[PDB]
Amino acid sequence: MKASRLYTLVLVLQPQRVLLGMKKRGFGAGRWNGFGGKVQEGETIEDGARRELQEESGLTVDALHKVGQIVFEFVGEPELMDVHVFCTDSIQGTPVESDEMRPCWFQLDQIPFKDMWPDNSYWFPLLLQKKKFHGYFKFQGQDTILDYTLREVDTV
Ligand SMILES: Nc1[nH]c(=O)nc2c1ncn2[C@H]1C[C@H](O)[C@@H](COP(=O)(O)OP(=O)(O)OP(=O)(O)O)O1
Ligand code: NA
Ligand code: NA
């Protein structure tokens with residue numbers, strides 16, 4: 001089994017809308033995603049999620065709720081991405097566009113799945129139902145899933 005690197009993903013999910021960030025630069029530009037990044041040495045995963053949310057969007061939160069964990073495998077890449085997925089409780093602030101990310105709220109009847117990572121179509125419905133999940137997705141490139149597993153869990 002490959003080594004895995006820890007990442008976070010934060011979904012700012014309100015009753016009728018979700019905040020996503022559009023990757024502005026680099027390959028993959030134009031995809032909407034939650035906020036997050038690599039966990040750093042010495043921080044808890046949740047603190048890394050809070051930190052990345054703030055660094056990427058400007059938003060702070062007092063607490064995050066862990067809602068899922070998803071492992072991504074990419075053909076041609078040695079490491080798995082172990083993504084710990086959190087949802088926000090009560091955000092502070094306004095989201096800020098950076099050179100790398102444009103934030104945007106989407107109503108929950110307008111979730112832009114076709115412009116999100118393909119896996120999101122599978123697990124974000126569970127998140128919306130207040131279900132917790134574990135997933136794994138193996139991608140060839142950015143668009144093609146070759147294998148995946150997904151399970152609702154009681155405890156992430
Ligand atoms: N298939 C996928 N589905 C998804 O919903 N989010 C994914 C994803 N693949 C990657 N991500 C998320 C996980 C994490 O939030 C982010 C990847 O982390 P990054 O490479 O952005 O980390 P960092 O911002 O720490 O790296 P640097 O910007 O180089 O420092 O993209
Ligand atoms: Na990031
Ligand atoms: Na980072």
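The way this entry was determined, per its header, is X-ray crystallography, 1.1 Å.
Placement of Cβ uses the backbone N, Cα and C atoms for every residue, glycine included.
The annotation Mg(2+) 1 binding site is assigned in Swiss-Prot to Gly36, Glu56, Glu100. Following the DSSP three-state reduction, the secondary structure of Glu56 (Mg(2+) 1 binding site) is helix.
Feature annotation from Swiss-Prot assigns Mg(2+) 2 binding site to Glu52, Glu55.
Spatially close to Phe27 (mutagenesis position) yet at least six residues away along the chain are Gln142, judged by Cβ distances under 8 angstroms. Mutagenesis annotation in Swiss-Prot: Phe27 to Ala, described as Reduces 2-oxo-dATPase and 8-oxo-dGTPase activities; the structure shown retains the original residue.
In three-state terms derived from DSSP, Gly42 (mutagenesis position) belongs to neither a helical nor a strand segment and is classed as coil. The Cβ of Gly42 (mutagenesis position) lies under 8 Å from the Cβ of no residue that is in the same chain and 6 or more residues away along the sequence. Recorded in Swiss-Prot as a mutagenesis result, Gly42 to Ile carries the remark: Reduces activity by 60%.
Look at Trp117 (mutagenesis position): DSSP puts it in coil. Annotation of the mutagenesis experiment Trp117 to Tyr in Swiss-Prot: Enhances 2-oxo-dATPase activity and greatly reduces 8-oxo-dGTPase activity.
The Cβ of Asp119 (mutagenesis position) has 18 neighbouring Cβ atoms from other residues within 10 Å, across all protein chains displayed. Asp119 to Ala or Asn appears in Swiss-Prot as a published mutagenesis result, with the remark: Loss of 2-oxo-dATPase activity, reduces 8-oxo-dGTPase activity.
Counting only same-chain residues six or more apart in sequence, the Cβ atoms lying under 8 angstroms from the Cβ of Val156 (mutagenesis position) belong to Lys66, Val67, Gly68, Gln69, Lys132, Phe133, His134. One mutagenesis experiment named in Swiss-Prot is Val156 to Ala, and its note says Slightly reduces 2-oxo-dATPase and 8-oxo-dGTPase activities and increases thermolability.
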Nearest-integer angstrom distance between the alpha carbons (Cα) of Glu100 (Mg(2+) 1 binding site) and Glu55 (Mg(2+) 2 binding site): 11
Entries of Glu55, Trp117, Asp119 which, being recorded positions, have CA atoms within 10 angstroms of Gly36 (Mg(2+) 1 binding site): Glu55
Among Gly42, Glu55, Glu56, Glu100, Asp119, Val156, the recorded positions whose C-beta sits under 6 Å from ligand 1: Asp119
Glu100 (Mg(2+) 1 binding site): tally of other CB atoms within 10 A of its CB: 13
Number of Cβ atoms other than its own within 10 Å, given for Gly36 (Mg(2+) 1 binding site): 23
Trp117 (mutagenesis position) to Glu55 (Mg(2+) 2 binding site) - Cα separation in whole Å: 21
